[PDB]
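Only one structure is covered here, and it is reproduced in the block below.
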Amino acid sequence: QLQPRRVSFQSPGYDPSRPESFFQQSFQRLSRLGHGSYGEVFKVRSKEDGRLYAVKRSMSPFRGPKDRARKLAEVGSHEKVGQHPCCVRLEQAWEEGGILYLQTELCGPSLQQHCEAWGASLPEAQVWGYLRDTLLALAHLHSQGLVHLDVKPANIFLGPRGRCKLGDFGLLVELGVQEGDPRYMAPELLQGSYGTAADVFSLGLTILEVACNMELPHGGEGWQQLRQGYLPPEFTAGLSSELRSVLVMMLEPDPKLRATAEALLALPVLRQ
Ligand SMILES: Cc1ccc(O)cc1-n1c(N)c(C(N)=O)c2nc3ccccc3nc21
C-alpha cells in the first residue's frame, strides 16, 4: 500500500497501519505559516521529539516524472548548500501519496512579513545586519558554484537577536533553469548568461526595497531605471553615503564589473 519514503541525495507515534498519513500522525499542526500554488507551510511540533520545526508540503500529487524530479530537486539543492548559520537547515524530507514534505528548522517571519508589520523603512542598523547575514549566505553558496536565483524578502527568514537566514532553494542551480521573480532579476538574465553575480544584484534590490520601503516594478520603464546604474532619487534620499555606495556596487548593470559577495563582505562598512 501507500507509505512514506525518505528523500535524500521510522518514527514512534506512527504505525504503518491506520489511514492517517505520516505527517498527520507524527506531527502536531500548531499553525499555518503560508499557503499557495506550491502547497502549504505549517509551524508544527513533532510527536517524535517534541521540538519545533517548519514543514512544507506540496499542494497536489505528482503530475508525472518531470514534476516529481523538479520538486525533489529542492532537497538536492538543500543538501549541496550544507549546514550554515545563515542558511535555513533541512532536517529531513520524505514523500507519500505523491506529496513531497520538507522539514526544516523553525525560523521567524520572512523579511517580507517583518517589513509589512512595521510598514516603513527598516532602521539602517537592522538593514546592515540583514545585508551582512545574506551576503554571508550568498558567499557560502557562491563558493561552491551555486546560484540561488530567487533572493527576495519572502525567501529571507529572521532569526533570534536580529539575525536572518536565506531559504527556499527550489530555484538553486549548479553551474557547469527556472523562472524567477522579475522584480529582483539581474539585467543580464534577460539575455541568458547565468552566474553568481545575479544573486548580488537581486540582494541589492531586496535591500533597496526594505531600506526604502519601495515597491519594486515588475516591468516597464521603472524596471529599466533600476538597472541603468542609478537609484531613484525619491526613495533613496534617506540612505547614508555608505549604504548608497554599497547598493550602487550591488546594482552594477554589468555582471563582469559587479562586486562579488566575498568582495562586499571585505569592505570597511561591513564589519562583523
Ligand atoms: C518549510 C521550509 C522549507 C524549505 C525552506 O527553504 C524554507 C522553509 N520555511 C521555513 N523554514 C519557514 C519558517 N518560518 O521557519 C517558512 N515560512 C514560510 C512562509 C510562507 C511561505 C513559505 C515559507 N517557507 C518556510
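Chain A residue numbers are taken from Swiss-Prot; in order, the displayed residues are 76-84, 93-259, 266-361.
Backbone N, Cα and C define each Cβ position, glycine as well.
Swiss-Prot annotations:
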ACT_SITE  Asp233  active site, proton acceptor
BINDING   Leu116, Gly117, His118, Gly119, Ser120, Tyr121, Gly122, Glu123, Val124, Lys139  ATP binding site
BINDING   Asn238, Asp251  Mg(2+) 1 binding site
BINDING   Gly253  Mg(2+) 2 binding site
MUTAGEN   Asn238 to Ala  Loss of kinase activity
MUTAGEN   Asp251 to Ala  Loss of kinase activity
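Shown on the structure are the features that Swiss-Prot records.
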residue	record	CB count, 10 Å
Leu116	ATP binding site	19
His118	ATP binding site	12
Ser120	ATP binding site	7
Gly122	ATP binding site	17
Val124	ATP binding site	18
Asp233	active site, proton acceptor	22
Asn238	mutagenesis position	24
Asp251	mutagenesis position	21
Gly253	Mg(2+) 2 binding site	20
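Under 6 Å, Cβ to nearest atom of ligand 1: this is the test, and of the recorded positions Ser120, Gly122, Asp233, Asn238, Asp251 it is passed by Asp251. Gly259 and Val266 bracket a stretch of 6 residues that the deposited model omits, and the distance between their Cα atoms is 12 Å. Distance across the unmodelled 8-residue segment, from the CA of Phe84 to the CA of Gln93, is 18 Å in the deposited entry. Within 8 Å of the centroid defined by the CB atoms of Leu116, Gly117, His118, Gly119, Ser120, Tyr121, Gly122, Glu123, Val124, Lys139, the record's ATP site, lie the Cβ atoms of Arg140, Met142, excluding the listed residues themselves. Listed recorded positions near the residue listed as 'active site, proton acceptor': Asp251, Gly253 (candidates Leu116, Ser120, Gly122, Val124, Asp251, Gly253; Cα-Cα distance within 10 Å). Taking the C-alpha positions, the distance from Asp251 (mutagenesis position) to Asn238 (mutagenesis position) comes to 6 Å. Across the annotated binding residues for ATP (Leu116, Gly117, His118, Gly119, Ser120, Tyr121, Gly122, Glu123, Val124, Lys139), the two most widely spaced Cα atoms sit 14 Å apart.
Residue pair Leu116 (ATP binding site) / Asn238 (mutagenesis position) shows a Cα separation of 13 Å. Cα of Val124 (ATP binding site) to Cα of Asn238 (mutagenesis position): a distance of 13 Å.
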